[PDB]
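Asker: There's a structure below that I have some questions on.
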Number of protein chains: 2
Amino acid sequence: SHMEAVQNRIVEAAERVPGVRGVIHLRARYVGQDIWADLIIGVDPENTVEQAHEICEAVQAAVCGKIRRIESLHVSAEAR
Amino acid sequence: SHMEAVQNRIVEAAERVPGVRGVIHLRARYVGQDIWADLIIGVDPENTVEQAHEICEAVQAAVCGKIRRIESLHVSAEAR
């Protein structure tokens, strides 16, 4: 599938960002030629809530920078 | 509405739990006579991710303990 290549690129890009302890969940869909995606990342339980927010914002920048067709990306965090 | 009384009870119960800095979002719906609800609470940005998780679990217990018709409640947290 065209989509599985894209999903591989999101996961790979997310996992390279400092503080990411793996991708817990990824759901991606096409809206025309654009991708909209929902991503959940793992983070250190001892990080602050503010740190987990910064890591999500860094994941969003890194993913959207690498995958140009992404036009909406939501990133949240869970302790792992 | 029957629902607005219930929504008032969820918000009130959530806000009385230690570490809750207000209810950011509440969406509740009936599935037959049962309530299913999605709640977002505010928390101190300097709490740990583990602390924010404990506060959500305490909100879930407190809300479900006070409002017997709730059969599904999801609680997440945001810095505020």
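Think of each number as a place in line: the chain as shown, counted from 1.
Just so it is clear, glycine is given a Cβ too, placed from its N, Cα and C backbone atoms.
Quick paste from Swiss-Prot:
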BINDING   B:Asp38, B:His74  Fe cation 1 binding site
MUTAGEN   B:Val49 to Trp (Swiss-Prot position 260)  Significantly reduced magnetic response, many fewer, much smaller magnetite crystals formed, still stabilizes MamB, CTD dimerizes, binds fewer cations
MUTAGEN   B:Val49 to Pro (Swiss-Prot position 260)  CTD dimerizes, binds fewer cations. Loss of magnetic response, still stabilizes MamB
MUTAGEN   B:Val49 to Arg (Swiss-Prot position 260)  Loss of magnetic response, still stabilizes MamB, CTD dimerizes, binds cations, dimer interface is tighter and twisted
MUTAGEN   B:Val49 to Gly (Swiss-Prot position 260)  Nearly wild-type magnetic response
BINDING   B:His53  Fe cation 2 binding site
MUTAGEN   B:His74 to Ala (Swiss-Prot position 285)  Wild-type magnetic response, no change in magnetite crystal size, number or shape
MUTAGEN   B:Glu78 to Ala (Swiss-Prot position 289)  Nearly wild-type magnetic response, fewer magnetite crystals of normal size and shape
BINDING   B:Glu78  Fe cation 3 binding site
Asker: Cβ atoms within 10 Å, counted per site: which of B:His53, B:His74 has the most, among these recorded positions?
Answerer: B:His53
Asker: Within 10 Å of the Cβ of B:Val49 (mutagenesis position), how many other Cβ atoms can be counted across all chains shown?
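Answerer: 22, counting other Cβ atoms within 10 Å of B:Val49 (mutagenesis position).
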Asker: Among all protein chains shown, how many Cβ atoms are found within 10 Å of the Cβ of B:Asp38 (Fe cation 1 binding site), not counting that one?
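Answerer: The Cβ of B:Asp38 (Fe cation 1 binding site) has 14 Cβ neighbours within 10 Å.
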Asker: I'm trying to understand the geometry here, so how far is the Cα atom of B:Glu78 (mutagenesis position) from the Cα atom of B:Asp38 (Fe cation 1 binding site), in Å to the nearest whole number?
Answerer: 14
Asker: Out of B:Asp38, B:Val49, B:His53, give those recorded positions positioned within 10 angstroms of B:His74 (mutagenesis position), comparing C-alpha atoms, in sequence order.
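Answerer: Qualifying among B:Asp38, B:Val49, B:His53: B:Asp38.
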Asker: Under 8 Å, Cβ to Cβ, against chain A: pull out the ones among the recorded positions B:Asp38, B:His53, B:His74 that qualify, in sequence order.
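Answerer: Of B:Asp38, B:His53, B:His74, the entries that lie near chain A are B:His53.
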Asker: Expressed to the nearest Å, what is the distance separating B:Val49 (mutagenesis position) and B:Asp38 (Fe cation 1 binding site) at their Cα atoms?
Answerer: 19
Asker: What is the interatomic distance between the Cα atoms of the residue listed as 'Fe cation 2 binding site' and B:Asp38 (Fe cation 1 binding site), given in whole Å?
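Answerer: A Cα-Cα distance of 15 Å.
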Asker: Translate the DSSP assignment of B:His74 (mutagenesis position) into the three-state scheme.
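Answerer: DSSP assigns B:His74 (mutagenesis position) to strand.
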